[PDB]
Amino acid sequence: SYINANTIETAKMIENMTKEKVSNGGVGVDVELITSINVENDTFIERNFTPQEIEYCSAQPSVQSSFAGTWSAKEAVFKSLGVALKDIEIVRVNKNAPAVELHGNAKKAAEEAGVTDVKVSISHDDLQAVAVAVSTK
């Protein structure tokens, strides 16, 4: 009743952020209120998201909660790098962890700080999308 599946997901994400679970790497946490995302504003979605991310998000039950989750994941990954968000691509699969790819200036910026691997976790509900990006050097 009290501990919904969103609070489990976010408590597991913040459990893997502590120094004991992982240390010596770039850590970025971004939250996004889903109400901030406007899916009808096609200029924001085309600018800041890849066509594959838009195709994935549009096929989800809650479209706005998926775009808020992907937007939070891009902003978490950009904070983890520590250096337009279309450069960072998040390939999310059903009942699977999302994977991070860097294409344009983010791919250069990751090589500048000697960042090889970047993982991301996402938890999104009817209020907020929280994303935690851990970048190993």
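Numbers in chain A come straight from Swiss-Prot, and the residues shown are 1743-1825, 1833-1886, in order.
The way this entry was determined, per its header, is electron microscopy, 2.8 Å.
Positions of Cβ are set from backbone N, Cα and C atoms, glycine also.
Copied over from Swiss-Prot:
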{"type": "BINDING", "residues": "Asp1772, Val1773, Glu1774, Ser1872, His1873", "note": "Mg(2+) binding site"}
{"type": "MUTAGEN", "residues": "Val1769 to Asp", "note": "Does not affect oligomerization; when associated with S-1771 and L-1773 or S-1771; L-1773; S-1879 and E-1881"}
{"type": "MUTAGEN", "residues": "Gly1770 to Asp", "note": "Loss of transferase activity"}
{"type": "MUTAGEN", "residues": "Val1771 to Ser", "note": "Does not affect oligomerization but lacks transferase activity; when associated with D-1769 and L-1773 or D-1769; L-1773; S-1879 and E-1881"}
{"type": "MUTAGEN", "residues": "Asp1772 to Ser", "note": "Loss of transferase activity; when associated with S-1774"}
{"type": "MUTAGEN", "residues": "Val1773 to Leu", "note": "Does not affect oligomerization but lacks transferase activity; when associated with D-1769 and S-1771 or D-1769; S-1771; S-1879 and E-1881"}
{"type": "MUTAGEN", "residues": "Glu1774 to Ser", "note": "Loss of transferase activity; when associated with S-1772"}
{"type": "MUTAGEN", "residues": "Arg1841 to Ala", "note": "Loss off transferase activity"}
{"type": "MUTAGEN", "residues": "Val1879 to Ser", "note": "Does not affect oligomerization but lacks transferase activity; when associated with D-1769; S-1771; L-1773 and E-1881"}
{"type": "MUTAGEN", "residues": "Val1881 to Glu", "note": "Does not affect oligomerization but lacks transferase activity; when associated with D-1769; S-1771; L-1773 and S-1879"}
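In terms of C-alpha distance, the listed recorded positions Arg1841, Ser1872, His1873, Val1879, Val1881 place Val1879 closest to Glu1774 (mutagenesis position). The Mg(2+) site, placed at the center of the C-beta atoms of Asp1772, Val1773, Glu1774, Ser1872, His1873, has further neighbours from the same chain whose C-beta lies within 8 angstroms: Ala1810, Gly1811, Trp1813, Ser1814, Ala1815, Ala1818, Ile1871, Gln1877, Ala1878, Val1879, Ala1880. For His1873 (Mg(2+) binding site), the number of other Cβ atoms no farther than 10 Å from its own Cβ, over all displayed protein chains, is 26. Ranking the recorded positions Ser1872, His1873, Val1879, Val1881 by the distance of their Cα atoms from the Cα of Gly1770 (mutagenesis position) places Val1881 first. Only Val1879, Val1881, of the recorded positions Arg1841, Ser1872, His1873, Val1879, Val1881, have a C-alpha within 10 angstroms of the C-alpha of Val1771 (mutagenesis position).
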